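Visitor: Here you go, one structure.
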Amino acid sequence: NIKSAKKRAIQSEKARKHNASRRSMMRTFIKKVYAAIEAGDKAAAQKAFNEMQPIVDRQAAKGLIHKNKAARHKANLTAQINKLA
Amino acid sequence: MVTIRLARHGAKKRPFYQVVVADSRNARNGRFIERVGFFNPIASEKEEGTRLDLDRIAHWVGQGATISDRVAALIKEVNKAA
Amino acid sequence: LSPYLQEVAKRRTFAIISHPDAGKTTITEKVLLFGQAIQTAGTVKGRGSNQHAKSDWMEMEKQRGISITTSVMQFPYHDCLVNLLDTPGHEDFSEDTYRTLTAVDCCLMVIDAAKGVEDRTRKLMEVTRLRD
Amino acid sequence: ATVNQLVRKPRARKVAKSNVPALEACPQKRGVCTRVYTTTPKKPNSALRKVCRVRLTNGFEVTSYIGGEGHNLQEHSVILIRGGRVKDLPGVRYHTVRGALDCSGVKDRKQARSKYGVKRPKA
Amino acid sequence: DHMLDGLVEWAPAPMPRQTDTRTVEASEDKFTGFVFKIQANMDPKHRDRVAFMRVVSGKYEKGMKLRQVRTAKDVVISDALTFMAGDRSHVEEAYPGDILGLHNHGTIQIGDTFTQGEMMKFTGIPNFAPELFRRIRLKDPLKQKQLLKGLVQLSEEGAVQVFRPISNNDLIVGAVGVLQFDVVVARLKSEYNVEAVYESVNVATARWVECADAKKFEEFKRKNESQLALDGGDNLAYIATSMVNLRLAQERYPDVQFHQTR
Amino acid sequence: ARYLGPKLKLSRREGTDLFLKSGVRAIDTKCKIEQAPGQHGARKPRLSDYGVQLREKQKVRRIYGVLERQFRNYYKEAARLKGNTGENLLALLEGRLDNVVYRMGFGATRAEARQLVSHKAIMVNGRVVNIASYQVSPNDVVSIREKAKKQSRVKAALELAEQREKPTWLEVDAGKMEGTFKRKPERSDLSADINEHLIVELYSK
RNA sequence: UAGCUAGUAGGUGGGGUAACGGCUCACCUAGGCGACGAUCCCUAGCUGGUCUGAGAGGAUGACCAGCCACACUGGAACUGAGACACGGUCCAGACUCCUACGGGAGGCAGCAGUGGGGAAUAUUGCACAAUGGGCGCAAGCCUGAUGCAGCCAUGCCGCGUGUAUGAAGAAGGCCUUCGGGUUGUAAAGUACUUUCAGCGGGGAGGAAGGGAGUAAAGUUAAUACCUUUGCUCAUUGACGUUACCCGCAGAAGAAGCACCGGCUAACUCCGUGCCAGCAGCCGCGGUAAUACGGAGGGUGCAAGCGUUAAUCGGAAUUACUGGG
Ligand SMILES: Nc1nc2c(ncn2[C@@H]2O[C@H](COP(=O)(O)OP(=O)(O)CP(=O)(O)O)[C@@H](O)[C@H]2O)c(=O)[nH]1
């Protein structure tokens, strides 16, 4: 529809790549740790967890993650990596 | 955001405001938490012109209710030393 | 020398009247080219020029007839902006033009040679002599 | 009595049907109104009751009684149909409204002129 | 192609036009745009009346508030159509000496004057007296309301003035010309679906419109209560079947504040 | 709203004097009372229960000048009051302003009192009242404003006030036309003839 | 409508939601609902409430208000605390419009308004003057919510359309036993008054605020800036030719609708003649009609009156109160 407030459409287009791409790279790091769960190497699992922890806390800080999803990821992933170790 | 505001009741060409605590997203005649006092702008000098209970108003100030201009003028009408 | 009156002077009126079967519609449609061309002339200079398809031969063929009422063309013409005002030309018709030749300052006559000066033209001149 | 049967099966109120099937409780209807003829009534009457088979605009085929003295109907002239039985014709449960559409009012009436569509005598 | 240079060079400024006081020039204010035609409109979904105007004096404003002089009311009109290349274009203001089109709904007749306070009238309306052709008899008599509105919609125009008799049938189409094929073709539109094919019925002479002053036309209504007829715009002329009845009407002496409406 | 018609035909119709033709003159005997209400008034009716109920209702109404919907509103107001409905209904009928103006003697008949109320002349408590259905509160004072005082129409009609019973529940000054309203009237004081019980019967069914 | 269910019922583990959750996947068992109505069909937004009814109940829930659902149809996601979105996005379908035919635009179940439907429902009006919402420190901006204005007797309420006097008991109509009665204090005449309309002048209240200037107290190094309170000035109204008040003139402009055999309030005459016709039921009209039509008169209601349509009561003729 013809409206002066169409700026929030294309700016959300400006959102739907970039922030989501951050979410994209976020979950790939998470999936990397699942590769360690399929690897059996507890040292590589600890290294991958230490690699994914500050970026998922930064994504919880920037309003994309509501700091309870990422807390659930840290909780169950810590439970997996110390059940394996 | 809760606020204390008038509700505009009455009849046609006969206003009768209801100072009331309500959320800002609600309507004027819509949902409210509780009512406290009233105001009648066409109330000439007679037995009663304005009732206003300041205790619940102070309780909502202690909770964070934003006071509008007309309600603040009614507070300055019901003065502590006058 | 205010531009308000200078473009009051750029607004003119053509009454437009004639005999039945004289050619009001064709001359107005060609002043649209004419006016449309004036639009094209106005649209002639710019970064790009856009004109409606010059109508194609297959659809060029089609037609309508018998006139009636009137139409108004303001125009975008280059020099001035001179309005038109059509009217149905008959004896049973044209009660529009008895009150809209009062609207229009000037007068255009269209007379055919096969028709000549007839009672339609005498009635229109009886109208136009009252206001000069 | 026997209230345990009322516990099993609840007490049902009889739903009486309407005397006029007028498509969800309307006051008046408008129809095509064909077939204008006179009808011999039931036993104690012996009259010529002017009636019309009105094809209504909702699909129902009702037959309304033509009241008054004189009318201008011939297979046409869409009119208004009101409810109310006649107790004179088996199957006729409607009346025709005068002062309504193409059927004009009754000529030269003075009394009871709210019914039959007659205006006030202007002379 | 050679006409355009003559149109530029020969035609003068738009002349002043006569009012009851004096001629109003093309440099003043108080927009003199009175309505000329109420034209037989093509109807996409709406009517709009049409408002051809004499806005020769005064440059437009977008939020201007006109004044209906004959009803003396301040009417706010912000929508004004310009006839750019025949198509009714957007909301646009212009330079004076142009002809608009506005949006009316049964309010403004032919020649209703407009100013911003000059409560005077022009010297127009050269419209004539009709010649009464036949009838409306409602073939396919379903849905009368398209002719009870839509031809009464056409009754405000200078060509058509619909006459309603009391008997609620046989409505007379007013023609000042002869060819009523215009209305017959206009009966095939989006809000026009009734045919009404013509025949020969004799109603003679033009129905001279007259509305007398109070306390005196009441008995004139009462003595011939079967001889009245409503008009387009709630008028009552007399009824015109012959010249002898008009002579009896002149013998009856209806003293009147006379307005022709034609 | 108002009847404005044959006000003396109603007195023949009910048989009793409804005081619609009270006037300056006394009891007229100019209409052949009790023996000719109309064209066929020589007939003796069956006069059933609903008949005497309707005659009593229309008798009290054409005494007090109240229409049917308005009197039904008065009955609905009297039904929710304390005591009994029959005394309360006649108290509400007496509480009309035009009835008070009639009892003061400010006008010969009741329609004259209604016209005197309606034409901005009757003023109670310093506030002018035009509606004749004004519910008169106890302890009020009624008078006539100075611009409409004694243009003779109150004057000779006040002489009729010297011939009436002059009841207890209201006092007139008769020197400056300033009346004084008092406590509500008892049932055994107002006219001693009308029957409220038939009205209760008619409005109870 | 007597069987329904296979992500179905439960558990373990992984993933997912702001959060429990077969919410979603891998494995194991056969459970789960059901005659105190499971599954299927039709209908329906729900409620506070409305109408009726002594009460219990019955229909309804349109306007006021709370919740839910929807935005031409269906599906899907992003933004954000909150949408899986009326005036945001995309795709698929239908219907219109433009095109220079390569491609795009649209969604009034918003306010207005139009076509169609139907017995039936409004103006393409004024303004943020007041409230409320959004943004801004504030001034200011938007607000078809709202405050109103216009139309509709749609419902309720009030007022008026005169009052007092006035017999020759006039004229005309109706009846008659042609004596007379009725219409009828009705009308004419006389004396007053003018509610409401018409016109001419004053004129509140809905108006709190906000702006400029000054003084005092806080703040601070600061008599500078900023907050707050008195105080001085110019002020902010669409309604609005406002409510209301005064004056001018003249009873002057303002009364109709149903019924009259019983139910149920009210009587005759004339015209047909089981015909025209009326009727809610009993039913009348067959040449002396209190039942049709007309006239007179009366009754009832009143700017409304009758008819039609729907709910309740009467109907204890759905009996739980309260039947056999
Ligand atoms: N060859 C030719 N034919 C012409 C010319 N002008 C008009 N015509 C023809 O004459 C006829 C007039 O048509 P039209 O334009 O409708 O006439 P009109 O003046 O509008 C009719 P009315 O006066 O009623 O409004 C048509 O058949 C048209 O083709 C011309 O210059 N050349």
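Chain D uses Swiss-Prot numbers throughout; the residues present, in order, are 2-124.
If you're wondering, the header gives electron microscopy, 3.8 Å.
Placed from the backbone N, Cα and C atoms, the Cβ positions cover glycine too.
D:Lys43 to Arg appears in Swiss-Prot as a natural variant; the accompanying note says: Confers streptomycin resistance but not hyperaccurate translation. According to Swiss-Prot, the mutagenesis experiment D:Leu57 to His carries this note: Protein is not incorporated into ribosomes. Under its mutagenesis annotations, Swiss-Prot gives D:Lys88 to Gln the following note: Confers low-level resistance to streptomycin and a 15% decrease in the translational elongation rate.
Neighbours and distances for these, please.
Guide: Residues within less than 8 Å, Cβ to Cβ, of D:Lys43 (variant position) and separated from it by at least 6 positions along the same chain comprise D:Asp89, D:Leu90, D:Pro91.
For D:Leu57 (mutagenesis position), applying a Cβ distance below 8 Å and a minimum sequence separation of six or more within one chain yields D:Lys30, D:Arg31, D:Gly32, D:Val33, D:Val63, D:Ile82.
Reduced to three states, the DSSP call for D:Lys88 (mutagenesis position) is coil. Same-chain residues at least 6 positions away in sequence with a Cβ under 8 Å from that of D:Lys88 (mutagenesis position) are not found in this chain.
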